[PDB]
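Written out below as structure tokens is the structure these notes cover.
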Amino acid sequence: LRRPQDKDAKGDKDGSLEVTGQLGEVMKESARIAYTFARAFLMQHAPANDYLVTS
Amino acid sequence: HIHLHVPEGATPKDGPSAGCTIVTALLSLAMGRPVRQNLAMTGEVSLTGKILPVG
């Protein structure tokens, strides 16, 4: 985590990732891909949770 | 919002030439019909659906 999560129940902004570890760029786009896919799998799988989008 | 990905491997000049598929992706994603099976396609488009030649 980077900031406390429940700053606002009503908020709506991307839960921005921060990549780290001297990444090459190709890995960064792949990370973005996996990030989005994971966030999709959650809404597809356990819609009630929002922990990814909201943090 | 919709994340999108086109795999690398095309030479840069060919980048646009793939573009005609993107709208088809969009449309299938939008309307939800899967595109018809076993139907390749390619070509460039000039901002209003007119098609253009490619080598």
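The residues of chain B that appear here are 839-893 by Swiss-Prot count, in order.
Placed from the backbone N, Cα and C atoms, the Cβ positions cover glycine too.
Within 10 Å of the C-beta of B:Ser855 (mutagenesis position) we count 18 further C-beta atoms, all protein chains included. Taken residue by residue with DSSP, B:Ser855 (mutagenesis position) is part of a helix. Listed in Swiss-Prot is the mutagenesis experiment B:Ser855 to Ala, annotated as follows: Lacks both ATPase and protease activity, but retains DNA binding activity.
Swiss-Prot lists B:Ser855 with the feature active site, giving sequence analysis as the kind of evidence.
Counted within 10 Å of its Cβ, the other Cβ atoms near B:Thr880 (mutagenesis position) come to 11, all protein chains included. For the published mutagenesis B:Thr880 to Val, Swiss-Prot gives the following note: Enhances the basal, but not the stimulated ATPase activity.
According to DSSP, B:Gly893 (mutagenesis position) sits in a coil region rather than a helix or strand. According to Swiss-Prot, the experimentally introduced change B:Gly893 to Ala is described as follows: Has low basal, but normal stimulated ATPase activity, and retains peptidase activity.
B:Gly893 (mutagenesis position) has a Cβ environment of 5 other Cβ atoms inside 10 Å. B:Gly893 to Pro appears in Swiss-Prot as a published mutagenesis result, with the remark: Has normal basal, but low stimulated ATPase activity, and abolishes peptidase activity.
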